[PDB]
Protein chains: 2
Amino acid sequence: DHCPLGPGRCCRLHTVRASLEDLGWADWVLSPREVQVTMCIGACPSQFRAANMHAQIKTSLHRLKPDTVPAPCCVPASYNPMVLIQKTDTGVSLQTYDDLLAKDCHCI
Amino acid sequence: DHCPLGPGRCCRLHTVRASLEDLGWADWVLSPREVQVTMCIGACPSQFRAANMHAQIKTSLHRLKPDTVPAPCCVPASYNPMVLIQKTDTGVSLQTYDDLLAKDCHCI
């Protein structure tokens, strides 16, 4: 799957660095203080990583009715789990969270 | 889950009517000649049908870095199968297709 533009300018995994205060987590989360958020970002042109036939249909109809039908969007096909330490009402916990970080990307 | 604007102006299932020629299917597909494509369309504002915590993070970071991080997108949470009749190399078939029509929607 080759990107038209770029490559790397189409839907793919990016890392976005975010503080706890950026995330709105600083009251509850104690660590990590900086999160390396992996996320899916980039254009979804025709036949680029189409998740399924619905995506192809959206491509076709977006071209013909662009004020009505949006293009396919770059979204996570899967996630990577992540560990956080956070404050509880009565203590502190180290907890795994499964759908925080995107692992791979496709156009849907 | 109440939409801010609308309601119905946020991410939800729409029906878009499409001809075979619209879809690029007219060479192969014989019926139906008009498809009632159910698709997920609409804004994804804060806390609106967030699929998961990744979506919330995207909301937060989109506000702070809007040229870098896109908003959550309205995408199908599930699909409805569909029957088509189409031409083959050597004949014709009636075939079920599972991920053509969106069944419900969420912001991801």
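By Swiss-Prot numbering, chain B shows 201-308, in order.
Header entry for method reads X-ray crystallography, 2.0 Å.
Cβ coordinates come from backbone N, Cα and C, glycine included.
Listed in Swiss-Prot:
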MUTAGEN   B:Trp225 to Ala  No effect on interaction with GFRAL. Attenuates GDF15-mediated food-intake inhibition
MUTAGEN   B:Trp228 to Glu  Abolished formation of a ternary complex with GFRAL and RET
MUTAGEN   B:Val283 to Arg  Abolishes interaction with GFRAL. Abolishes RET phosphorylation and cellular signaling mediated by GFRAL and RET
MUTAGEN   B:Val283 to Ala  Reduces cellular signaling mediated by GFRAL and RET
MUTAGEN   B:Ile285 to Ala  Reduces cellular signaling mediated by GFRAL and RET. Abolishes interaction with GFRAL and GDF15-mediated food-intake inhibition
MUTAGEN   B:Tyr297 to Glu  Abolished formation of a ternary complex with GFRAL and RET
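Nearest by CA distance to B:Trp225 (mutagenesis position), out of the mutagenesis positions B:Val283, B:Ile285, B:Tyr297, is B:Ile285. The Cβ of B:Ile285 (mutagenesis position) lies under 8 Å from the Cβ of B:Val229, B:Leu230, B:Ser231, B:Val292, B:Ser293, B:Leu294, B:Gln295, each on the same chain and at least six residues away in sequence. Using a 10 Å radius centred on the Cβ of B:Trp228 (mutagenesis position) and all shown protein chains, the other Cβ atoms total 12. Chain A comes within the C-beta cut-off of under 8 angstroms for none of the mutagenesis positions B:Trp228, B:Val283, B:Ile285. Under the three-state DSSP scheme, B:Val283 (mutagenesis position) falls in the strand class. Neighbour density around each Cβ, counted as other Cβ atoms within 10 Å, peaks among the mutagenesis positions B:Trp225, B:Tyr297 at B:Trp225. Cβ neighbours within 10 Å of B:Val283 (mutagenesis position), excluding its own Cβ and spanning all shown chains: 11. DSSP assigns B:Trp228 (mutagenesis position) to coil in the three-state reduction, outside any helix or strand. Recorded residues B:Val283 (mutagenesis position) and B:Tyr297 (mutagenesis position) have their alpha carbons 6 Å apart, per Cα-Cα distance.
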